[PDB]
Amino acid sequence: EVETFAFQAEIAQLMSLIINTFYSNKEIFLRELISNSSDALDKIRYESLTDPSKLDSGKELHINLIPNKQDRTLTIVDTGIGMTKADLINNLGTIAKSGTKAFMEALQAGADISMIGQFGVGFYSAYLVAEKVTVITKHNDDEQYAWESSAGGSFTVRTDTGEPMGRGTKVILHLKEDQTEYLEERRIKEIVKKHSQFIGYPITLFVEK
Ligand SMILES: CS(=O)(=O)Nc1ccc(Cl)cc1
Ligand SMILES: CS(=O)(=O)Nc1ccc(Cl)cc1
């Protein structure tokens, strides 16, 4: 049972602009997704400060980066607070309508595209490198869901019958054919060291056979 939804017009506009503008500094997508993961981890940590049972679904707070060259995917996994179904539908828990407006306004006033994260819509920089993004998520208050979009104005949501995650979010980047450098271990390490060196959670870069 798969539900298909239209993006709000402003979010569709933001994604087409990310996909179609010439912009060489594509590596910032990983900084943005790691920062989102850190934000989600902060949230569950804060909730656990007054209710330790919030961590019954997983005590470890971490970020994993999993490249897969056979599948041409880069997966970012965190054990943060996760997202409910309503969150997923409401632009993955972002205020994306007003954030997009402020981002394009900032761009008029001399802001850079790499400052997308300052407007709360850094998730959508995934489409700098990915032709399709799958988001698997489990929040303590809801079931496990999969969101998916290849842009083009729509996204889908379904219950996820895959591998149970306990709690958190998995962003699966189905990379564009010319963006496979982001599966290479030395390239990922370079980006994490450059842009994410002070993230307050362990970031583990998985290796492949
Ligand atoms: C400069 S623009 O027309 O806003 N395009 C754009 C905006 C955001 C990203 Cl991440 C990439 C390109
Ligand atoms: C930049 S850091 O947090 O000091 N260490 C690190 C560097 C690279 C990767 Cl892929 C993972 C962790």
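Here chain A follows Swiss-Prot, giving residues 16-224 in order.
Recorded method for this deposit: X-ray crystallography, 1.8 Å.
Heads up, the Cβ atoms here are built off N, Cα and C, so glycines get one too.
Annotation of the published mutagenesis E47 to A in Swiss-Prot: Strong ATP-binding. Strong interaction with HSF1, HIF1A, ERBB2, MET, KEAP1 and RHOBTB2. No effect on interaction with TSC1; the original residue is retained in the structure shown. The Cβ neighbour count for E47 (mutagenesis position), using a 10 Å radius and every protein chain shown, is 21. Look at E47 (mutagenesis position): DSSP puts it in a helix.
According to Swiss-Prot, the experimentally introduced change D93 to A is described as follows: Impaired ATP-binding. Strong interaction with HIF1A, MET, KEAP1 and RHOBTB2. Loss of interaction with HSF1 and ERBB2. Los of interaction with TSC1. The Cβ neighbour count for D93 (mutagenesis position), using a 10 Å radius and every protein chain shown, is 27. DSSP assigns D93 (mutagenesis position) to a strand segment in the three-state reduction.
The Cβ of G97 (mutagenesis position) lies under 8 Å from the Cβ of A55, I59, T152, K153, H154, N155, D157, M180, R182, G183, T184, each of which sits 6+ residues away along the same chain. One mutagenesis experiment named in Swiss-Prot is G97 to D, and its note says Abolishes ATPase activity.
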